[PDB]
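See below for the structure under consideration.
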Amino acid sequence: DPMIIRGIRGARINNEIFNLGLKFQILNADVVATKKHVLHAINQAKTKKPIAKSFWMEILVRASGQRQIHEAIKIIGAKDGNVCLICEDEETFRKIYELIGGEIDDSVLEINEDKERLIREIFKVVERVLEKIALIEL
Amino acid sequence: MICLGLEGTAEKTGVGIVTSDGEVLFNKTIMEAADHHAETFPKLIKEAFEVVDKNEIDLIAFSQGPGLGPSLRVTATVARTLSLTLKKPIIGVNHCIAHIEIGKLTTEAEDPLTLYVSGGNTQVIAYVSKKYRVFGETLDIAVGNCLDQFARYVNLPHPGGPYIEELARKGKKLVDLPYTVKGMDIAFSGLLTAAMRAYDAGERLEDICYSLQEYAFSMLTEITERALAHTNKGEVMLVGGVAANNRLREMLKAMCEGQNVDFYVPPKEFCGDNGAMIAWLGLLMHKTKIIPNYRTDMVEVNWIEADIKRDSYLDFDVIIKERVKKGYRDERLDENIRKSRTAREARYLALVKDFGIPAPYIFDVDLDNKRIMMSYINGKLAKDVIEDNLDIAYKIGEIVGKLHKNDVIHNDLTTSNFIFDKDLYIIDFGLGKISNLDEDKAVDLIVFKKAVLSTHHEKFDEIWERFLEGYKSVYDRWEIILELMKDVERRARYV
């Protein structure tokens, strides 16, 4: 059973979603390589010495391709516009999807012609990202 | 008919006379001092003629092979006198091969990959393709030299060897020391200074001694394993002065024990560079002057690892490099390197992309198990494809020039380190840190040159040029390190 990983267009990142029992993480869709990128970060968070003290906040730092947590949020933290929601149960997803806005849109996850300059400007062309995440521990 | 031989390449003065069948009649050896040879020879050659009648000997042999300049010409003097004052033929023999032959003659060995480790020199020799060829080789100083030099630094007695083996047996802590592999060759003078400083640092002498061997002999048995495949012999012989070393004997066995190959060591008196040693070879050759660097590979004979698993990760067919642990080496050091190299095969095969040079994508690094997940690029080794597609030699030269521009220095450059799907992906980088030093760059070049000369001597010429064709293209300071490559190549024996 895979993580409910779906992109969302039109986001309303507010106060709310977090400290109310959000047992399900969401990143910024503008700098997520593909659905693979996440699928990697979740596997990396799942099988490496916990760099973050909760699994859901680790996905953020792994996908960030950087050790630091505060700087990780600086580059891949979810923001107004478009996001990549991760959940476990279909209606636990619905709760957060209700709080933020917009349509479920998996096409905002994938790399435009636009990302492959900006994505690798801030990562220093789509699998190279995974190897930054892979070396996160050297 | 039976023959007498004279040994005088280094420090031991050896007179010895052997039969055409294979029995030693006389074998005594007394230990810049060419005078030592010029004064010992008459004494020993007297004691020889007091054991065997002069008339009945038919051949004069003298180790004209690898050795010191004045030491050789003294032996050559005594040899040239004997041959005409007896009216018996002279035969100039190669010193290294002489060690191999009385190994075969004493041990129940027949075609062995021999590790010739002595105070004077250290290298791996096995007869391949009508000549005796050297594979593994010290790039600086012999294991004997390197070990002895450390002893003298600590002010231990003049056969240092034994006492360093003694104190080693009482060590408990494996000190961190520079393990150094340059492709198939070794360097020791690094490890020597390291131990030299470790001693000044405060570490237990008992300790420093243990790890010194642990690093020396582990990197010795390491290259021997490397040869064990390329030469594919069923037997591993150990000649040379330092063949005494119980520990080196221990791990050398251990190693050959895995690949089920046999391991012999010549009975004590025939490892030390000796008279009878070279005396046998001359008459063996039966059935002209000095050459201080007798390049063994130039004789006429007339007596004729870590496993991969293919797997699929996400949406890719990949491989996983399990750095299999070796039982022969110290438990602390064993897992210490296979972590250490995994941490660089990852760090480099990745960093390599940063200056546009193909290598597999690494999806996972697992230092706990010493395994690494990298994309399976379909194997077509540059080695196998270099004949018909000579064009491949171009990019290999190119992508090395990228590295030398960025101070990234691989240390194991070989044609089997590259494959072909469309470009030339390096499927290996295990050992090779970053170094600004100009001599480094030059050393890595000759490492590959020797590698092509090793396995591709059949079509080497006009392809070390095809290497440069790419290497000249990329790196600008190319004439800078190749000119210095001449300076480090002139590290031959002292003409």
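If you go along the chain as it appears here, the first residue is 1 and each next one adds 1.
Per the header of the entry, the method used was X-ray crystallography, 3.6 Å.
Cβ coordinates are placed from backbone N, Cα and C, and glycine is handled just like the others.
Swiss-Prot gives this note for the published mutagenesis A:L130 to E (Swiss-Prot position 134): No effect on Bud32 binding. Annotation of the mutagenesis experiment A:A134 to R (Swiss-Prot position 138) in Swiss-Prot: No effect on Bud32 binding. Here Swiss-Prot notes a mutagenesis experiment, A:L135 to R (Swiss-Prot position 139), with the remark: No effect on Bud32 binding.
Most Cβ neighbours within 10 Å, among the mutagenesis positions A:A134, A:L135: A:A134 holds that distinction in the structure as shown. Neighbour list (A:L130 (mutagenesis position), Cβ cut-off 8 Å, at least 6 residues apart, same chain): A:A33, A:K36, A:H37, A:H40.
In the three-state DSSP classification, A:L130 (mutagenesis position) falls within a helix.
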